Number of protein chains: 2
Amino acid sequence: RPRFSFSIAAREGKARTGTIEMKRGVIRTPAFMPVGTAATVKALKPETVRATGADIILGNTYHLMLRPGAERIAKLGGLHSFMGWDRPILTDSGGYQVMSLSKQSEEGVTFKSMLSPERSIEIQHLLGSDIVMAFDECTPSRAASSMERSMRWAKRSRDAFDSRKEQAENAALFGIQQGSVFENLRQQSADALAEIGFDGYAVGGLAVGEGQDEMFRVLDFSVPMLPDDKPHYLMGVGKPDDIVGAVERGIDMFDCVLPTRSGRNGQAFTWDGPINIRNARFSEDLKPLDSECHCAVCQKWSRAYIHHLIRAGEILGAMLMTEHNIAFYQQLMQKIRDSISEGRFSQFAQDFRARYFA
Amino acid sequence: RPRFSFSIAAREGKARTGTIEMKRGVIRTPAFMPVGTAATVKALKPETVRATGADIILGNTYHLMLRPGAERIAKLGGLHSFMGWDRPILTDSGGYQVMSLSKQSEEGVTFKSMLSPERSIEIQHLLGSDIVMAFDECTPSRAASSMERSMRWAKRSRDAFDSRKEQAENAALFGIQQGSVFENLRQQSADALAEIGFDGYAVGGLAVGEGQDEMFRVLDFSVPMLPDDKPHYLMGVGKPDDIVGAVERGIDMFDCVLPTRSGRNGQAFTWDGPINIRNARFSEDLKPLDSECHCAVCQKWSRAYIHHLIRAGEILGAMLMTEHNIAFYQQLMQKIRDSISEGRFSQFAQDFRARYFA
Ligand SMILES: Nc1nc2[nH]cnc2c(=O)[nH]1
Ligand SMILES: Nc1nc2[nH]cnc2c(=O)[nH]1
Ligand SMILES: [Zn+2]
Ligand SMILES: [Zn+2]
């Protein structure tokens, strides 16, 4: 099994479909990664996460380092073992969640619940992460200083990873592009990332509230800046329509808490758009969540029952909603993969859109 | 398939083991019924409830009648259909939960979140319950008046059930014995119940705080009062040791929220007694919840992980704890069944006890 081998099987415009082969499994691209925050994809057994078609999950470095602790997890045999998921895991570096969730310096970030690039890579090493993210940071003058520090930290991240042989031979390292919405800075960052060399390139700084029109505009010049021959990862995105539009602009990988979080809150994704299952209109609706969905929830239970469950605050409500929503997301990615491979993605996106917003 | 056929395959002292055959399935006795409060066994899919070995679950008439409503559930195809459990369901009558959970009369009980024997049977009819409980009520003088009203209500329950042909031919009706801790009243009640005739006889009024020594003393004279040839159901009991002692005194059926509720709260049952998984002693314990347990949780996850889950308030923590605890309970009942069939129950109970309290 290769450490990390990205092969593009087909293209359509800027869209790509293909595979990443890793020691613990194959990742089909474009890929959606369910987020497994505290060593769990909320309300799902890992076998269920797999059943939905996920090839890889996301774990959080910030959260695990506090609870239960990275050295504790290593002692316990590593994150794969601990949570019972034996496939690839991508771990975020902690960067984003240290700012928005809790004393900054060139050395790193100090905080309250001393993370640096080196320590970040070490914690991810300890968790036994398959895809390690470089440690990074959150106006033009300011965008460049944040972006410039991150590129320094990416070089630090690179060397720390390379210094750990066990990591170098079995894991992969991704660079994160910053630069806010400025093409010039974005360019700078890709140039610096490319000169360091990484297995994959993320687009950071766009899961921020900017809106889709502006996110797409930034992806429009940003992704062509990245090495074509490596996977392109859009962090923290997104809604089904965000995903389709991002793939149309060259993104191969995605993660988002939307399908899980939303599910627990009553929101179910369908090919005709999201529904809120708690609405009284579903109280006697015997139809499944979505009438095309292949997941186990839609084979077995009605909207009416899941309506009842969620209104009553029952745990099974969250389990069912979450399984469906992750399944939906995986089915979307499969439809994306098949349509690019068949040279009909552009039509798929148009048809998708017409029905989903309708 | 018979409507209701109880066959005793073997006996040891007052203990019995055997089967109840019903249209929707066979019930192995002594049986433990997971409680499925609001049309769900909390944090478990019904396929999982089945996997643990449960043959029958308990649903609550009081709760369902308020949410989502019995006529609504009937319109939706019935409780089996609605929650996706296709095996027997016993529904409690609402009696117990109307008192302790929220204007009394010979007619019935009026309350705030007009239930009578007739309405109770009608609601259970609407839910499509396989085992219907008769409608009943919560000092000697007073015990007899409560007990005496209940026996009147049991006669009303009998006729209401018999008046519904669809119910009479496909469901079963159980009588509930009351009388508090007095042998004389207990006797009275069995005599009245027996004279009406029921498919099964419950012992009500002992899930009350009286303590095990006193509960066992009451079961000591109470169960021999009931028709030998019908199943004997102890409502709302109990801990593993309560169950063993009750079987030793003639009880064939049990329900309790203990394994589910306790599981969500961090308490796991083991053959060496209950543990509280949240205790710091388990933080790095790689052993399963119980080192003999055959359930799927104990095959896959460590105490340490489930410790982490429950401390973090994660939904998967509740799912895993609950699956294990219900599995444990079913394994206990299987051990009980096998030991009576083999004529070594008395020794089983002694060995069980030595280890569990140890
Ligand atoms: N590390 C990191 N994580 C993210 N998640 C969403 N956006 C980002 C980002 O820019 N950096
Ligand atoms: N209906 C009813 N339910 C119970 N659950 C526990 N005890 C009782 C009882 O005495 N009657
Ligand atoms: Zn579905
Ligand atoms: Zn177990």
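Note that chain B is numbered according to Swiss-Prot, with residues 11-112, 116-126, 134-158, 164-383 shown in order.
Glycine is no exception: its Cβ is also placed from the backbone N, Cα and C atoms.
The substrate binding site feature in Swiss-Prot is assigned to B:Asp102, B:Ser103, B:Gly104, B:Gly105, B:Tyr106, B:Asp156, B:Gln203, B:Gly230. Taken from Swiss-Prot, the feature active site, proton acceptor applies to B:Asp102, supported by sequence analysis. For the published mutagenesis B:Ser103 to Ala, Swiss-Prot gives the following note: Strongly reduces activity. The note that Swiss-Prot attaches to the published mutagenesis B:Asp156 to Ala is: Abolishes catalytic activity. Under the heading of mutagenesis, Swiss-Prot lists B:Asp280 to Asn and annotates it as follows: Abolishes catalytic activity. Here Swiss-Prot flags B:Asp280 as active site, nucleophile, drawing on sequence analysis. If you look up Swiss-Prot, you'll see B:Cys318, B:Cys320, B:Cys323, B:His349 marked as Zn(2+) binding site, on the strength of experimental evidence.
Neighbours of B:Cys320 (Zn(2+) binding site), defined as other CB atoms within 10 A of its CB across all chains, total 23.
Looking only at Cα atoms, B:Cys320 (Zn(2+) binding site) sits nearest to B:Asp102 among the recorded positions B:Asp102, B:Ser103, B:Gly104, B:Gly105, B:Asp156. The residues near the Zn(2+) site, meaning same-chain residues not in B:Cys318, B:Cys320, B:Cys323, B:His349 whose C-beta sits within 8 angstroms of the mean position of the site's C-beta atoms, are B:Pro313, B:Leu314, B:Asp315, B:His319, B:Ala321, B:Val322, B:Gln324, B:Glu348, B:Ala352, B:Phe353, in sequence order. 7 residues between B:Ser126 and B:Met134 have no modelled coordinates; the flanking Cα atoms are 11 Å apart. Cβ neighbour count for B:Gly105 (substrate binding site) (all protein chains, 10 Å cutoff from its Cβ): 27. With a cut-off of 6 Å between Cβ and the nearest atom of ligand 4, the binding-site residues B:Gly104, B:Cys318, B:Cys320, B:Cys323 reduce to B:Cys318, B:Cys320, B:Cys323. Put simply, the two farthest-apart Cα atoms among B:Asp102, B:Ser103, B:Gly104, B:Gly105, B:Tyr106, B:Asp156, B:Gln203, B:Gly230, the recorded binders of substrate, are 15 Å from each other.
In the three-state DSSP scheme, B:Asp280 (mutagenesis position) falls into the strand class.
Taking the mean position of the Cβ atoms of B:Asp102, B:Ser103, B:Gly104, B:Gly105, B:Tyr106, B:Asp156, B:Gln203, B:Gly230 as the substrate site, the remaining same-chain residues with a Cβ inside 8 Å of that point are B:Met153, B:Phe155, B:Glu157, B:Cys158, B:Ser175, B:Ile201, B:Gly229, B:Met260. Of the recorded residues, B:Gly105 (substrate binding site) and B:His349 (Zn(2+) binding site) place their C-alpha atoms 30 Å from one another. Relative to B:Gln203 (substrate binding site), the recorded positions with Cα atoms inside 10 Å are B:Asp156, the candidates having been B:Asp156, B:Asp280, B:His349.
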